[PDB]
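Chemist: To start, I am sharing the structure in question, which I have written as structure tokens.
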Amino acid sequence: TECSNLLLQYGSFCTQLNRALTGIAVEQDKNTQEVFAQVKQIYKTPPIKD
Amino acid sequence: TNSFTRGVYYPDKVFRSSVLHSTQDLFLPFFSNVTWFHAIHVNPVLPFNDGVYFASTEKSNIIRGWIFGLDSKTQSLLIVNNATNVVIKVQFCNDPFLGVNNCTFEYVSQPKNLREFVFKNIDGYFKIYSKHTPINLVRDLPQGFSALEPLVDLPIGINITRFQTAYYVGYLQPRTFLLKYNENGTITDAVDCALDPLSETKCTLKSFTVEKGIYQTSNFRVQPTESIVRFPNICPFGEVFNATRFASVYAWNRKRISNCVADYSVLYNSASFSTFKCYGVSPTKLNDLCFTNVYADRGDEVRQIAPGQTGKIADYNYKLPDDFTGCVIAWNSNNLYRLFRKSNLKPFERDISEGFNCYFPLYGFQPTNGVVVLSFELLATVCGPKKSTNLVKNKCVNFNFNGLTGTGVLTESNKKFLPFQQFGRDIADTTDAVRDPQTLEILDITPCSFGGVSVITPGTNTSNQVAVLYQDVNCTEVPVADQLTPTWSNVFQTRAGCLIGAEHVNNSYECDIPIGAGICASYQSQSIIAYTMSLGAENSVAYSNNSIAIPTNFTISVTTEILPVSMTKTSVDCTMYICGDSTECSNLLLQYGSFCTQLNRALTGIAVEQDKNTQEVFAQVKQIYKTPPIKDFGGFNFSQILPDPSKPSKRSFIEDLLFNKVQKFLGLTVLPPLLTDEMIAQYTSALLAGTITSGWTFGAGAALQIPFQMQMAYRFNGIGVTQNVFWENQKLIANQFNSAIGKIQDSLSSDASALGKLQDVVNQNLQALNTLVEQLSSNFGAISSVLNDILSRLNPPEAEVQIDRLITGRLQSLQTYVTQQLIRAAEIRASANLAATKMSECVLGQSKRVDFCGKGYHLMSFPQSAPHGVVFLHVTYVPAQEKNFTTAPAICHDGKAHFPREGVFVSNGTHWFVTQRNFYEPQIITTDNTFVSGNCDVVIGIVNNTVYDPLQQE
Amino acid sequence: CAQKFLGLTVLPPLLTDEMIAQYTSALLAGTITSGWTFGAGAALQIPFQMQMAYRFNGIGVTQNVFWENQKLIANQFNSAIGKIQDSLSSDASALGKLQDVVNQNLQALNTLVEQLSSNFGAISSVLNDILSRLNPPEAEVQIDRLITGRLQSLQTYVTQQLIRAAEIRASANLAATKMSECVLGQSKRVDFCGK
Amino acid sequence: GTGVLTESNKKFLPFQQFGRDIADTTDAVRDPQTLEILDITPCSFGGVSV
Amino acid sequence: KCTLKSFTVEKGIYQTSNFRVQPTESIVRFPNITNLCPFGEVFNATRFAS
Amino acid sequence: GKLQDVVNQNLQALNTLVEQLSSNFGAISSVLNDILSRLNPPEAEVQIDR
């Protein structure tokens, strides 16, 4: 605890860090969704590949 | 004891208005249980704590005077709090209420209800806050806001309180919380932290209103509850540290004994023996810390303890390293030599082996004048005795392996500790495993569980319900170390997290509040619902070797794609950010290798770049096309997108709607855009006109001139729609376009959903500044966060240290800001070159890029300006009303395969015709509309039909 | 114990390998069913062989070039996919950039993790033991300097992770472009879709 | 500090001697010697572009 | 020229200096306490012993 | 200029590092040698750490 109270002396350090990291995390999901989850439909691969 | 009675008060805080501020001032959480009332009717009250809050009713005084305060012994106040001279006394007639060593410290005379004397504590003295007493609550507990501060601090010093006197008492906890100050700086309903996870989110985001989303709330840990300080325990040390023998100049021992159990140099802890100095350790942690050195080792100069000092220790006397750990004690009243040494000494060197004839010889026992250190190792132990509980399995404790303090569970000694049988390290940290000092057969490899907490918030404008997920969790159970309110409350046992849940749905739906891991949530009889994220809708259309779907009709859809172009570019002048109005630190500004100048240089670079981004995105012209005064272009009501009417100074209607959506002396400034919103609107005009009047305004030299219907004719022709509908469907294409603009005007301009992506930059930029300025309110280890206070409080030789500490902190934060912005500038540059590319190939021409310039087959895009960005209305062609026709590539009987020139040999079961992938619009095979190479070939797909040659002409 | 307790964890992707594979299935299925005729979701069904004829015609050869060579073309295709099945095996190129990205991040943490042990000018780095050894008053260096050091290491980590993210975002933007132009579309661009 | 003193446009509760801004820099001070509070604006400042 | 350490400066606008406004007065505001602080009762006390 | 600006910023980035060395960072002097010449034994660690 003592070091956490001392870390708080570096005011709101991690709030900024956590936000940046979270921003990266949503950006990653945004990238996946944007890259391949591009379809509003899921066409099912035909059972007969003729 | 419910209804969320708000334990709020102004915590001696400066008046602030229109703000949201967080603190930890021991407020009253809404946890009240029972209170002491209804004593009499038609039973003494003695509740006590330091962390208390009192509230009650009124008829006269009711409390027979409000009191606070043992009995007639010490520090007894029993303040009357009545009209007749309230005094701070420190027990006879006041024992009962009045009516039906008397040393005083202070005099104040400060003077159904809701009288509150709440929030008490000492702070070395006294603390008390008080609230108004409304008389129209028509209930027992008022929805209130806060208590005020008449005067709180007085010379009381009560270590404990138990005095009072239809009654209410609450008890305080040192919790963090959020206080909302309205425009009049009145604290409105506050939000406790750890009251509930939604409140945790509100604290987390330092914002009461919380949009629907997954917010990462504070982490969670199980509490270590016990500790081990175990060692076999029980040497001369405890007695021989003192020695009559005094020969230390030619002697500094280190190991009088290798193993001590009698180690308690209280001589230092209480200074029961003499003066001392400890290096690297507390003087009091003598049985908490242990070293493998138990003994060691005078002169008028104890100044020569000298861990790297410039004394006689350098060459004659005993030397210690600058990086020395240990503790030294001295002796006096006591009534070998420090002769000259030609060589220098090394740390911990013990050398007791040219100045004419004076180098070889080498004290005085008479009272010439009234004119000893133990080194500490870094390690196991064998000193500083201590004992505790036995090994604790399956629950987490502190002090794992005694000499170290860990929070791991003491289980599973599945490690051999082969060479030494004592200690293990992790792949990534000092401590991984231990062998218990007394029973060397058991281990600590399981640190008390810990992880992050994500919270699902449905959006506070709809619901106050939440779901919570421990990011890494067994999904077997959740401990109670925190809200502490719910049970562990059927919850989806997902790896994403599982503490308190949501209906775990066996059905599937569109994604919302995406927790991640293929799991989404919503509030849809309102409750949190957790779903397995579904995919897009199933498409089951059959395909065959001869089945082709061909549109018979079409629509024009307008995709509104909004891209950031520029940042809310700023310039931080560190002279103020760090040193505003501070002249003492002025020397420090110069101290740097222009680091500040370089940080500002980076932001200036960013700003110039931002102007360049706007310039590429909008300024690709030399002569601007003035929108012709027509409103006559195929009837397309471009009047809705062009800045023609001059109602606003320059803006178009769509851009008006875009601009209708979407902080002083901060030490920084937000530089004006080079091109104002008015100029951008005018460049927008320059592009839209020209775009609808000539075409390639840049690429084709103002694009000569086009009737506009010829233009979109050619654009259809570009997308692959040739000689099909651009002329046949005049008044239909125009109508669909028009309707699409209506679709944007009442949809995104009413929501700003798609439009909020612009703010992904603006919000972040503001947050970045908000972070930066908020970062100022930080001590960084300095005595105070306020530089001017350091200057007003500390002298030069002492202030500079803390000034520099604060400066270093602020410089680290500023570098962080510059860096964050340099990277965001790069990202926006990437979006800006995308936007410029899109303006160039979507607006200044017809891009063949599929699903790039909007959804579907882009034929056109009409840009509009947005604050720090561009919105492209990409008018795209979409096929519609598809019919499943039979296809084949070829026919014969003419001795010619006759493959379709550009079309498809398609039939409705008969009437084999040829058309394209644009519209049904069937046509007779028409030899001139086919391509022949191969005749009656072995090629797959001949349908044995015939085609008329227009030149048969018989 | 590859991933230990350092506060450094991984949040699962929204789109899990099942979800990614599932979307990929849709994408391929759309490719073999509408090819390019999509109103960004509004697929128009075409027979695959016919789609190939149209794509071939879109590249400057006639539809009959494909049809005359239907057997050739389809058979060359089958051989080519087999070639890739083998050429992507035997750890070829370590699957290129994908390995690199993961390597770019695991190391990002091995570095961050290593920094945990740095003393930052202090005697030690084991903060819990530092507090045990000395009292907070005597911790301007023992704790706060250490904290500052870790602060910088984390800030460096996020900074580099943001750069990594920016780079990744650009890669993803290009990948998305390919996803909508190269697949679910016919690129007319040289080396956009490979040589 | 340094700044422009002006009559505030808002009365503040008597319990505090001074107020603070969003940037946590002093917003206003009640005069210890007078029954008034004066907004304090940081003295005009900014960059110089040549 | 100094900001860029070059005697010849390219045509353009440069972020050169820092504009702050010089204060025109020194304003001292303290409560009008006329009671000399009884430090003598603290430091010239007859008995500190206890 | 496009291709000059890049080399420029790269070199400038180097130029900056050179300038940075000149900083004392709050130290008694700017060069390790001076530190090593003035307060070496007792405070080299402190000044050097700075």
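Quick note: numbers on chain F are straight from Swiss-Prot, i.e. 946-995, in order.
Including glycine, each Cβ sits where the backbone N, Cα and C put it.
As annotated in Swiss-Prot:
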type    : residues        : note
VARIANT : F:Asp950 to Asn : In strain: Delta/B.1.617.2, Mu/B.1.621
VARIANT : F:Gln954 to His : In strain: Omicron/BA.1, Omicron/BA.2, Omicron/BA.2.12.1, Omicron/BA.2.75, Omicron/BA.4, Omicron/BA.5, Omicron/BQ.1.1, Omicron/XBB.1.5, Omicron/EG.5.1
VARIANT : F:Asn969 to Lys : In strain: Omicron/BA.1, Omicron/BA.2, Omicron/BA.2.12.1, Omicron/BA.2.75, Omicron/BA.4, Omicron/BA.5, Omicron/BQ.1.1, Omicron/XBB.1.5, Omicron/EG.5.1
VARIANT : F:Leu981 to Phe : In strain: Omicron/BA.1
VARIANT : F:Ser982 to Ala : In strain: Alpha/B.1.1.7
Chemist: Which of these variant positions has the least crowded Cβ, counting other Cβ atoms within 10 Å: F:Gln954, F:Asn969, F:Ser982?
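Modeler: Output over variant positions F:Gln954, F:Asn969, F:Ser982: least Cβ neighbours within 10 Å is F:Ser982.
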Chemist: Would you identify which of the variant positions F:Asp950, F:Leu981 has the most other C-beta atoms lying within 10 angstroms of its C-beta?
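Modeler: Its Cβ has the most other Cβ atoms within 10 Å: F:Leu981.
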Chemist: Give the distance between the Cα atoms of F:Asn969 (variant position) and F:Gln954 (variant position), rounded to the nearest whole Å.
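Modeler: If we compare the Cα positions of F:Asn969 (variant position) and F:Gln954 (variant position), the gap is 25 Å.
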Chemist: So, in DSSP terms, is F:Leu981 (variant position) helix, strand, or coil?
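Modeler: Assignment for F:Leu981 (variant position) reads helix.
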Chemist: About how far apart, in whole Å, are the alpha carbons (Cα) of F:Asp950 (variant position) and F:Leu981 (variant position)?
Modeler: 40
Chemist: Do the variant positions F:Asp950, F:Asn969, F:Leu981 include any whose Cβ comes within less than 8 Å of a Cβ in chain B, and which?
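Modeler: Out of F:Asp950, F:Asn969, F:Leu981, F:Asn969 lie under 8 Å of chain B.
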Chemist: Please report how many Å separate the Cα atom of F:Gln954 (variant position) from that of F:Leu981 (variant position), as a whole number.
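Modeler: Approximately 34 Å lies between the Cα of F:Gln954 (variant position) and that of F:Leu981 (variant position).
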Chemist: If you run the three-state DSSP split on F:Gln954 (variant position), which class comes out?
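Modeler: Reduced to three states, the DSSP call for F:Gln954 (variant position) is helix.
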